[PDB]
Amino acid sequence: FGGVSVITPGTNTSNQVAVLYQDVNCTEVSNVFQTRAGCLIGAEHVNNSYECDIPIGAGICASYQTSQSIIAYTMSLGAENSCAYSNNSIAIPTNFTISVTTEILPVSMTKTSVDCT
Amino acid sequence: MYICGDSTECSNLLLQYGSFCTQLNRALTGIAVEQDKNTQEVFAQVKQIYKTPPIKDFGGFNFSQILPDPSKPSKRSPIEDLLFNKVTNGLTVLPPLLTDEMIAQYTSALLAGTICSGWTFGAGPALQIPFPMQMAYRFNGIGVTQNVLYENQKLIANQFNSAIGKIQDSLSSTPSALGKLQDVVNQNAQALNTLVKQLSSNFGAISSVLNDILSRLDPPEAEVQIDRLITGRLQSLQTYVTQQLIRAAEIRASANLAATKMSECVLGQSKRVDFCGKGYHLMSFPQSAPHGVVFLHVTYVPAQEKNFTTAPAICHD
Amino acid sequence: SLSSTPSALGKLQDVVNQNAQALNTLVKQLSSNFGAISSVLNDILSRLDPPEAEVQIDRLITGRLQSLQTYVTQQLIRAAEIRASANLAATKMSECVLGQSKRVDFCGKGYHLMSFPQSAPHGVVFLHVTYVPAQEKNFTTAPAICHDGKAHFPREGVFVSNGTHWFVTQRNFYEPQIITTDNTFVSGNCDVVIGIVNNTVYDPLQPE
Ligand SMILES: *[C@@H]1O[C@H](CO)[C@@H](O)[C@H](O)[C@H]1NC(C)=O
Ligand SMILES: *[C@@H]1O[C@H](CO)[C@@H](O)[C@H](O)[C@H]1NC(C)=O
Ligand SMILES: *[C@@H]1O[C@H](CO)[C@@H](O)[C@H](O)[C@H]1NC(C)=O
């Protein structure tokens, strides 16, 4: 009795969709991918990891990629970097920049009143 | 399905009520989304993954109990392994977006960055620094000179390694050490066991089983008994969702506090008293735990004192 | 960035949309029967004899009251969420607009310099100005320098080497200076510090 979810690139991108059966095995329900989050039909699974676009669950995300189709993948967590630990060397800035960022917070709710009668 | 499972007549009566099921489904969807936002905000604070260095002895400091153990199927630290081992109708449970392995990977990246870059990697590019010098800066941050750390470097490293071993023994020894997470799990388990148990009540109906009402009574009476069951189940779902919204708000507040502690103490040295452990804060290390985060707070605490006579100033010339 | 990316302001739009949906839902509930012969009170009163109408009206009363209590409860919870957000915004206003915060990532990524408030519909937007390192170089270092048998430590800085000479710099910006008795302090001998490097320390008084 699991739910059915529709995964779409969006109306203004493509009319192709993938359908996720949240807990139904693909044997009970052609680009049919069984995941820990359910049976995903219509997305093509690839080995390459990408930044998460449309989340599915359990580490699996989907996106619309190049001919064009919906691709299912295990999400990338971040860029790689070299820790480069050394016991005799330090990295020190030689130049700097000034960065300005934006933080947006709600402060108030629309004030309403409802007469019970 | 909860109110009118496998019953066309009940569903048809349920459609006479307003959009209660839509509101309940939206509330639960919103909660699930918030839970994934909470996980990302607490753990996905740094979008660059740092590798574990090839060694554990950084200036004499042994980090083998906090860094992932590559020899085990689960790429978890001994402490994370212990933390995971200690914590254990129309109802569907959705998986998290970030798996336990992904959370462990974020924790590992944070530990690698802290060990080789100190707080620098959390406020700009990562800049490599020798660990004893990172500690020297952390000691200066609490009003202690660099000579104290360097002259006592072996003593400090030994105290640190012993303290970590004590953490592993303390967590193993006390069943209640992780009580907060078990309490969250138990409260949600009770909420669902209660919600399921509500289906067995009559609520004044001729029978608690919808199929008995349908098979025993003609529609002119069956609709009345069904309406009684609909009222009982709908009230039970509204109560459940309301309690879930309140608990979700509590969890959100906890996640916000955890994210604040992560960014202020793991990615920096905090001067806020008792914000990150008792004593003068030196550094913190995150560890993943089921449905939560464990912070190891490393602090400087005075150990021995002597009484001296003092004066506000010296008079000379 | 704000002009070209409308999703940037999603946090405020969602609050507006959530309250709009709640009000529309509250209105929509008036069209439901809740088991009554009609959603309109006047149709029940005109179609049924008083004692029958009383039952149908009481059923509609129960349905509408349940819907109104549901609305109020979700408004109380959402209001609590807004209160928490407003308290965070006030904290940031007091600590970053009216001061220089030392809390990491409290007011922007990088080291905090300043912030500026801006008014927004049903909220506040903070522009956080931070100092961010842009370029870096790797230098050889040492915890202390050994000179005349004593150990020299920086007073406010780090000792660096450029491959042939030792200099002392500030920690957050490369600015090499000659290592002197004014830039460093002396504590202990050359035997205790691990990794001490032999180097000259300049005494400004010796030439004069
Ligand atoms: C530092 O970076 C800025 C970037 O705006 C650049 O204009 C400037 O020339 C750089 N200066 C040095 C000394 O690297
Ligand atoms: C670190 O400690 C563990 C035991 O806690 C030990 O097995 C390991 O050899 C130690 N490593 C170093 C480098 O001291
Ligand atoms: C280090 O700096 C000094 C002073 O500028 C200079 O004389 C020397 O050649 C430099 N050495 C290297 C290896 O760059």
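Shown for chain A, in order and in Swiss-Prot numbering: 592-620, 640-676, 689-739.
Per deposition record, electron microscopy, 3.3 Å.
Even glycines carry a Cβ here, placed using N, Cα and C.
Annotation of the natural variant A:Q613 to H in Swiss-Prot: In strain: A23.1. Residue density at A:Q613 (variant position): 18 other Cβ atoms are found within 10 A of its Cβ, drawing on all protein chains shown.
Here Swiss-Prot describes A:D614 to G as a published mutagenesis experiment; the accompanying note says: Increase of pseudotyped VSV particle production ex vivo. Increase of viral load in hamster upper respiratory tract. Produces more infectious particles when cultured in primary human epithelial cells; increases replication and transmissibility in hamsters and ferrets. Its Cβ placed at the centre, A:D614 (mutagenesis position) has 14 other Cβ atoms within 10 Å.
Within 10 Å of the C-beta of A:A653 (variant position) there are 27 other C-beta atoms, taking all protein chains into account. According to Swiss-Prot, the natural variant A:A653 to V carries this note: In strain: 19B/501Y.
Around the Cβ of A:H655 (variant position), the same chain contributes A:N641, A:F643, A:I693, A:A694, A:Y695, each under 8 angstroms and 6 or more positions distant in sequence. Quoted from Swiss-Prot, the note attached to the natural variant A:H655 to Y states: In strain: Gamma/P.1, 19B/501T, 19B/501Y, Omicron/BA.1, Omicron/BA.2, Omicron/BA.2.12.1, Omicron/BA.2.75, Omicron/BA.4, Omicron/BA.5, Omicron/BQ.1.1, Omicron/XBB.1.5, Omicron/EG.5.1.
Quoted from Swiss-Prot for the published mutagenesis A:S673 to A: No effect on O-glycosylation by host GALNT1. Within its own chain, A:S673 (mutagenesis position) has A:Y660, A:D663, A:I664, A:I692, A:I693, A:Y695 as residues 6 or more apart in sequence whose C-beta sits under 8 angstroms from its own.
Under its mutagenesis annotations, Swiss-Prot gives A:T676 to A the following note: Partial loss of O-glycosylation by host GALNT1. Taking the Cβ of A:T676 (mutagenesis position) as centre and 10 Å as the limit, one finds 6 other Cβ atoms among all the protein chains shown.
There are 11 other Cβ atoms within 10 Å of the Cβ belonging to A:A701 (variant position). Annotation of the natural variant A:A701 to V in Swiss-Prot: In strain: Beta/B.1.351, Iota/B.1.526.
In this structure, A:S704 (variant position) belongs to neither helix nor strand by DSSP; it is coil. Take the CB of A:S704 (variant position) and look out to 10 A: across all protein chains shown you find 10 other CB atoms. In Swiss-Prot, a natural variant is listed as A:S704 to L, annotated with the note In strain: Omicron/BA.2.12.1.
According to Swiss-Prot, the naturally occurring change A:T716 to I is described as follows: In strain: Alpha/B.1.1.7. Sequence-distant neighbours of A:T716 (variant position) (same chain, 6+ residues apart, CB-CB distance under 8 A): none.
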Fill in the CA-CA distance, A:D614 (mutagenesis position) to A:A653 (variant position), as an integer in Å.
17
Checking A:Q613, A:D614, A:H655, A:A701, A:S704 - which of these recorded positions have a CB within less than 8 A of a chain B CB?
A:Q613, A:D614, A:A701, A:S704
Applying an 8 Å Cβ threshold (strictly under) against chain C, tell me which of the recorded positions A:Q613, A:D614, A:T716 fall inside, in sequence order.
A:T716
Out of A:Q613, A:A653, A:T676, the recorded positions in the record, which is closest to A:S704 (variant position) when you go by Cα distance?
A:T676
Work out how many Å separate A:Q613 (variant position) and A:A653 (variant position) at their Cα atoms, rounded off.
15
